[PDB]
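Peer 1: What follows is a structure written as structure tokens; I'll ask about it next.
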Amino acid sequence: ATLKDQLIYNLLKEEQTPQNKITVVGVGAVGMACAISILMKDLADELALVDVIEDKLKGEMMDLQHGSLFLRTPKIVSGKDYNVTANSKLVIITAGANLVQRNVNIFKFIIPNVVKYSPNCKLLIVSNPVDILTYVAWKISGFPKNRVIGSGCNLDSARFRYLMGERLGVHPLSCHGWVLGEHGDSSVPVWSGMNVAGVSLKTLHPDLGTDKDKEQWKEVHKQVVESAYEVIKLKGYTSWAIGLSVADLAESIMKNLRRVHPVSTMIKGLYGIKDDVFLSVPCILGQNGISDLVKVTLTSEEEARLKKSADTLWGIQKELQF
Amino acid sequence: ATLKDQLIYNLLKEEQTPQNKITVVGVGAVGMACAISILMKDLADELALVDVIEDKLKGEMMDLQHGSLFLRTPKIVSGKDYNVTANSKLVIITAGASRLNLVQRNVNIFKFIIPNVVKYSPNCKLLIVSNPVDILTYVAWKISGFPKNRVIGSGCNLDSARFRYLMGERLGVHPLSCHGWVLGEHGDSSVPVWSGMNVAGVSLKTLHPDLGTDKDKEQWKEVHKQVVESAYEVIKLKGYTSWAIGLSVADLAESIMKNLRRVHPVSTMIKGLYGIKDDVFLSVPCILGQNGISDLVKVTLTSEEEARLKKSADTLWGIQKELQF
Amino acid sequence: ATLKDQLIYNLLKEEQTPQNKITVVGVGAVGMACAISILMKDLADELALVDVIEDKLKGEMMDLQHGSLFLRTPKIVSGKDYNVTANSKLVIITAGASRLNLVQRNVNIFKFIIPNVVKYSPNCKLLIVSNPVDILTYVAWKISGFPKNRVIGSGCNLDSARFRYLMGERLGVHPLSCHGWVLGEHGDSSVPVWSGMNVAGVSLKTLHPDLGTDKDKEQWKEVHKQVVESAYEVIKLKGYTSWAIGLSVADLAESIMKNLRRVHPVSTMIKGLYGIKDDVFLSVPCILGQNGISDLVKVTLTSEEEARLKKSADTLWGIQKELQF
Amino acid sequence: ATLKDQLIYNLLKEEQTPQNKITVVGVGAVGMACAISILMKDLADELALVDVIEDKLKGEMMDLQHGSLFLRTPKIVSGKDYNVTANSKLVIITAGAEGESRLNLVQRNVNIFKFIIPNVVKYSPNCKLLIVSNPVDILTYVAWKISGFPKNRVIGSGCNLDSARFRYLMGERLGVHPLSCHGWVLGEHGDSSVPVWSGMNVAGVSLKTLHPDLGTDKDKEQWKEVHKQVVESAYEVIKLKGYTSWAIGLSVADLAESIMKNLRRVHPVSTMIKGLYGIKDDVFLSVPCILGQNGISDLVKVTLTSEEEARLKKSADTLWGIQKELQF
Ligand SMILES: NC(=O)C1=CN([C@@H]2O[C@H](COP(=O)(O)OP(=O)(O)OC[C@H]3O[C@@H](n4cnc5c(N)ncnc54)[C@H](O)[C@@H]3O)[C@@H](O)[C@H]2O)C=CC1
Ligand SMILES: NC(=O)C1=CN([C@@H]2O[C@H](COP(=O)(O)OP(=O)(O)OC[C@H]3O[C@@H](n4cnc5c(N)ncnc54)[C@H](O)[C@@H]3O)[C@@H](O)[C@H]2O)C=CC1
Ligand SMILES: NC(=O)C1=CN([C@@H]2O[C@H](COP(=O)(O)OP(=O)(O)OC[C@H]3O[C@@H](n4cnc5c(N)ncnc54)[C@H](O)[C@@H]3O)[C@@H](O)[C@H]2O)C=CC1
Ligand SMILES: NC(=O)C1=CN([C@@H]2O[C@H](COP(=O)(O)OP(=O)(O)OC[C@H]3O[C@@H](n4cnc5c(N)ncnc54)[C@H](O)[C@@H]3O)[C@@H](O)[C@H]2O)C=CC1
Ligand SMILES: Nc1cccc([C@@]2(c3ccsc3)CC(O)=C(Sc3ccccc3Cl)C(=O)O2)c1
Ligand SMILES: Nc1cccc([C@@]2(c3ccsc3)CC(O)=C(Sc3ccccc3Cl)C(=O)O2)c1
Ligand SMILES: Nc1cccc([C@@]2(c3ccsc3)CC(O)=C(Sc3ccccc3Cl)C(=O)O2)c1
Ligand SMILES: Nc1cccc([C@@]2(c3ccsc3)CC(O)=C(Sc3ccccc3Cl)C(=O)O2)c1
């Protein structure tokens, strides 16, 4: 008899399926930071990694497996073939190649393959331009709107709260503030909702977020955009902050928490938007993905900025060939 | 008054010393993996990062700070100057660069780092990750002037973790329940201690006396060979290794910061054991806590195992006695 | 020689002291729920338990110690003598029993406890849970002689947590995303701050102007009424409350031990606010960290809310001025 | 429109069948310690509590729900009716029943299980059953017989706590964390448990090899006292506080973690041992078992000395003696 058979008596060999499986597509700095953060948060019983660069993919999988002793995710798998992703509860897309067209072409291959092996999964899109690519994943997959989630303004809001926390000398967890709309350069800081312990900063300081503000709090949102380009300039890419923010969304979904996050969802029917566009609003996240969304009261200016983003996104999206 | 003063009334300005500070020196793939793993394990109330590449260092610090909302480490700092590292409980060194020439280049790097670390955190524990780890732990010990308990080498911690992963894969059991120790010199010359390999206290060697020999039909020696083979394979495939070392270092940091007194295979002063008479650092199971290595486990080794550690000690001392401090 | 000496070689026999010690005074249902929650959150390297009932105290300590394999707190100690509490960073008081006769009995208990706590941990933060919490936080502050930042009352922490649970149930949103503050005097006379009630920064009062009034067709005033009613209902149903308070106390302990600077509704010296001139403790949002309450949030209250806090401060002072120290 | 409808736009009202649900039957000190430990370890997305004392059950549920802000288990439910337990992955039985007969107390607990087990099976036919109620070895057998479940899905807490206490005591003597002190207590849970001296080690270094007198009466250091103290400790906690709760709750949550997360870690739990150590009867005894999503998929075959083998066989004979007389 083998040493294994001498040591262990088997009761049954019955075929089993993962109960809390997560797949990460694209093993670049973003995908790998998502992976390590998900692993250290014990959110999955199985992690699958997919990429087109086979050697890097194998190396990344092996490196994570070598740290198994320090984790509570018993199975880590990888492959170019999507059969490794079968029965995933959540599929995170961090894969990426004007730039719009080549990322749409990457999705044309990825999304049907994801849908084939995990037809009941929630899709979480991180790849940029995130608002266009969440629409692209929704269009290709044929999934209901609740199961197609864009990372959207989750990171923008996290950076905003970090900067707010630094100015006030308070932990970001206790500094509330929402950055909504189009992810990136065109995002909207909702000044009316910025508060500490339910105390509105705008009520205390009516000049908040205006050019007349002597303390120039508008700079806090300007620094959210500036910080992102600064990190790229300094280290060539960003990874840690996005990975942590994605694992926070993954936690709400995997644990059915029904916490509210600023993520990209199909906004048709709000703020005079009549087109099939995805923009960030506060969404309730759980086991069914986006089950509900918060209807934020926006000022005329804020509403106009979301409508302008929606018009620009639809302008690009109506010319898209699938 | 300012909006801050309108919103918040201050009771005291008194800002005390950080109580559970960790410093990571070198922000390459290894140091950053150590950093993220330490952050996600809530081991520090302050994290300091140091490197000579100023742009990369700032970018890495900012990227970690941007994830603050999702962490419980309220202060993340960085700088080329070691004043940012003041009052660290633990300092992790991952900085580094013919073989005697390569080691000498790391000695010259350590000649700059170690006095600067000692200046700002004289009571810290030093955790050496930089390769060749056994030699560089000796170098850090020699330069710092610290007692042996406060100078810890990552040593065979990763080698053992990989061994347990491979053992777990062969047996269909979680690595946490697969016990096995890889000791001695970190890397190619490490020693798998076959006598201690067990599941639930059941010795694999007692069940299978050929275990770890060339006459073994199942070739369990391949499990230790795969520990060394895997490391080169990861380098070939992605260019470096990061995740496994980062996780293993954070596991050591946890025992130290939380004074757990768990047993880990780390590099310590082995003079006085296995006929070793030279000032060399080799991995043995050590009890880790608030004062670093307080104790070590005296593993019963066979004549062959003892000879391999003695040969490693002789080779290490041969390189060490020629180094310029 | 001994088996221990054959197995383990000792490097140093250095006497060490805990770096993150927490003491719980009173091992009743509340005290023990605080201890298990603190243990499962890895907040302490040492946990000390104190009580006057010696058999129950020993039994509780042993029961916790027997679960050590599943915890990361290496030392659990207990005793009637306060020498077991020496060098505590945080001391949690859950000890205690006409309503006025009751207060004086708790004052008598505190006259023994507080000097003993101060003697062995002069630099600790005191966290008062025992009822009437606002009066007993004042009593602990007066007896200890500690600055106001190091005397914290559990106050409206639990009231706010229950409010957020009830708000969450009505809206179908996790309590973490349902923001609402219950301030002032803990218990029956607490104040729900309707203006701050929000989800994602969207004011419920702006959306529903009748919120918190008798005109309200949805009767949101019942949410605050149910916070008070729930507490008496749990007592009626199981005889005491433990789990919710223990979890809420461990959340405060986390901000203090980890120097998080998160904002919590806790009882603090409110003299100088809302026209209050007496030495009384009431709940306001406080920034909690390594120095206890370093700062407080100045909540804009309506004239009605301000009047309720002033009436509570007058009533608390009325009881306080008659206490014998 | 309601304030909720003004604030929130609903995408779908559809509620999925429970995905990672745990049920705790019996809300005494043991059940509630299991419940708080499971909650603080984020093992379940839904926790169900069942008991026959309706007021205490409601009070315990409400108390846990009031701490929701500090937890990541979004749904806590309770009831006397087992419809609240539907689709549980794992069902933990802690419900239990002045000097009566040995067979008398067992039959009282058997009567309770005759009501519980069919109700559990009705609403969660595919669950894993984890038995904590005493006498655990007999009651795991009873749950197995009544349920009709395959042996892999019926797990007894067994010697999990005995081993945890042993490792704590070993750790205290050696000045090492219990996580690094390895040692197995097997067989019959409680008074008749077997310390496996041959497997006692630190870093793979056998204590028995270093100290051949280990676990014998001639031992000058009396290491037998470490196992004697495991049994003595249990009675001492009962004498001092009236019951035990924290240690059992933590040990049960550790088993729940391996099952819910399919970890395949090895634990000393009670399993149907027929076919081992000359045991021919349908009895449950503790051996190291691999725990995962299908419950006990495998077991470790520990080499026992003649004396150790004899003690397990004597336990098996005693347990079968009681079981063959039980009225179902
Ligand atoms: N939405 C947000 O808040 C943030 C988004 N990002 C985005 O994340 C994306 C990725 O960032 P990086 O990891 O730094 O890029 P990267 O280029 O380093 O990694 C991308 C990976 O995708 C892979 N890939 C390409 N085509 C593929 C295919 N057909 N199937 C599977 N994998 C494929 C590549 O081989 C590559 O490994 C970018 O689009 C970036 O803009 C980054 C930070 C924040
Ligand atoms: N002992 C073990 O088990 C393992 C050790 N390693 C070792 O970790 C070390 C680092 O690995 P990588 O991060 O991939 O190398 P790396 O070259 O990518 O990073 C090294 C960093 O050290 C910095 N550095 C150089 N001189 C410095 C100085 N005087 N002060 C401060 N920083 C300085 C560099 O600028 C660089 O950022 C290597 O020596 C490697 O062999 C890696 C895996 C496992
Ligand atoms: N502020 C809040 O939000 C909440 C406060 N509470 C309060 O917590 C307190 C305790 O509750 P329980 O644990 O249920 O009461 P308990 O009576 O069961 O426990 C109190 C313990 O204090 C001990 N004790 C009495 N005198 C002592 C002394 N001089 N030194 C040390 N220990 C002494 C007792 O022996 C007893 O074990 C009560 O005052 C209760 O009102 C409970 C829930 C919430
Ligand atoms: N196996 C082990 O290692 C350990 C086992 N235990 C055992 O756990 C059991 C429970 O301990 P305690 O909580 O202290 O006892 P307890 O008497 O305080 O609690 C038992 C609960 O079961 C309930 N119950 C009774 N009949 C029921 C029924 N037909 N359906 C639902 N619930 C019912 C009771 O109402 C009661 O609330 C005991 O049998 C004890 O021996 C305790 C410690 C360790
Ligand atoms: N790994 C990687 C590679 C390329 C680009 C990036 C990017 C990037 C893009 C432009 S500047 C930084 C991708 C990306 O969307 C973000 S967030 C962000 C970007 C611009 C403004 C405001 C915010 Cl919050 C970000 O922080 O990083 C990351
Ligand atoms: N990031 C980085 C860069 C260069 C070299 C390395 C290295 C490396 C060296 C040669 S092959 C891999 C450094 C290093 O010592 C290890 S562990 C290791 C190495 C060889 C054999 C057995 C073991 Cl356990 C390891 O895994 O990684 C890492
Ligand atoms: N363990 C124990 C024993 C006796 C009394 C209590 C008490 C209690 C007191 C009066 S009614 C319930 C102690 C106590 O202050 C609380 S919180 C609370 C109490 C009353 C109203 C609103 C709130 Cl949020 C509470 O929930 O529980 C607990
Ligand atoms: N809650 C409660 C109520 C009554 C009895 C118990 C009991 C008890 C039984 C006899 S002495 C203590 C139930 C029980 O099995 C245990 S473990 C145990 C018991 C005896 C010896 C060795 C061990 Cl490890 C234990 O620790 O506690 C618990």
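Note that chain B carries Swiss-Prot numbering, so the residues on display, from first to last, are 2-98, 105-332.
Header lists the method as X-ray crystallography, 2.0 Å.
Cβ atoms are placed via backbone N, Cα and C, with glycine included.
Swiss-Prot lists these features:
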MUTAGEN   B:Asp56 to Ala  Abolishes interaction with MP31
MUTAGEN   B:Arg106 to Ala, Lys or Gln  Increases binding to FLCN
BINDING   B:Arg106, B:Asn138, B:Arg169, B:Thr248  substrate binding site
ACT_SITE  B:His193  active site, proton acceptor
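Map these features onto the structure and tell me what's around them.
Peer 2: DSSP gives B:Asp56 (mutagenesis position) a helix state.
Every protein chain considered, the tally of other Cβ atoms within 10 Å of the Cβ of B:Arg106 (mutagenesis position) stands at 8. DSSP classifies B:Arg106 (mutagenesis position) as helix under the three-state reduction.
Sequence-distant neighbours of B:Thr248 (substrate binding site): residues of the same chain at least 6 apart with a C-beta under 8 Å from its C-beta are B:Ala30, B:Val31, B:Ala238, B:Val241, B:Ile242.
B:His193 (active site, proton acceptor) carries neither a helix nor a strand DSSP state and counts as coil.
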Peer 1: Could you state the CA-to-CA distance between B:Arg106 (mutagenesis position) and B:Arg169 (substrate binding site) to the nearest Å?
Peer 2: 26
Peer 1: Specify the secondary structure state of B:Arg169 (substrate binding site) as given by DSSP, simplified to three classes.
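Peer 2: Assignment for B:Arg169 (substrate binding site) reads helix.
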Peer 1: Name the recorded positions, out of B:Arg106, B:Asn138, B:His193, B:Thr248, that lie close to chain A, meaning a Cβ-Cβ distance under 8 Å, keeping sequence order and answering 'none' if none do.
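Peer 2: The answer, in sequence order, is B:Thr248.
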Peer 1: Check each residue in the chain of B:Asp56 (mutagenesis position) that is at least six apart in sequence and keep those whose C-beta is under 8 Å from its C-beta; list them in sequence order.
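Peer 2: Set apart from B:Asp56 (mutagenesis position) by at least 6 residues yet with Cβ under 8 Å, there are none.
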Peer 1: What whole-number value in Å do you get for the largest C-alpha pair distance within B:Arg106, B:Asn138, B:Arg169, B:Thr248, the residues recorded as binding substrate?
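Peer 2: Greatest Cα separation within the listed binding residues comes to 26 Å.
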Peer 1: Round to the nearest Å and give the CA-to-CA distance linking B:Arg169 (substrate binding site) with B:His193 (active site, proton acceptor).
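Peer 2: With the alpha carbons as reference points, the distance is 12 Å.
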Peer 1: Please report, as a whole number of Å, how far the Cα of B:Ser105 is from the Cα of B:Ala98, with 6 residues unmodelled between the two.
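Peer 2: The separation between B:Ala98 and B:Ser105 at their Cα atoms is 12 Å.
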Peer 1: Measuring Cα to Cα, how many angstrom lie between B:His193 (active site, proton acceptor) and B:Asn138 (substrate binding site)?
Peer 2: 9
Peer 1: Would you mind sorting out which recorded positions among B:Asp56, B:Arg106, B:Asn138, B:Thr248 put a C-beta under 6 angstroms from ligand 6?
Peer 2: B:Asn138, B:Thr248
Peer 1: Do any of the recorded positions B:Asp56, B:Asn138, B:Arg169 touch ligand 2, in the sense that the CB is under 6 Å from one of its atoms?
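Peer 2: B:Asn138, in sequence order.
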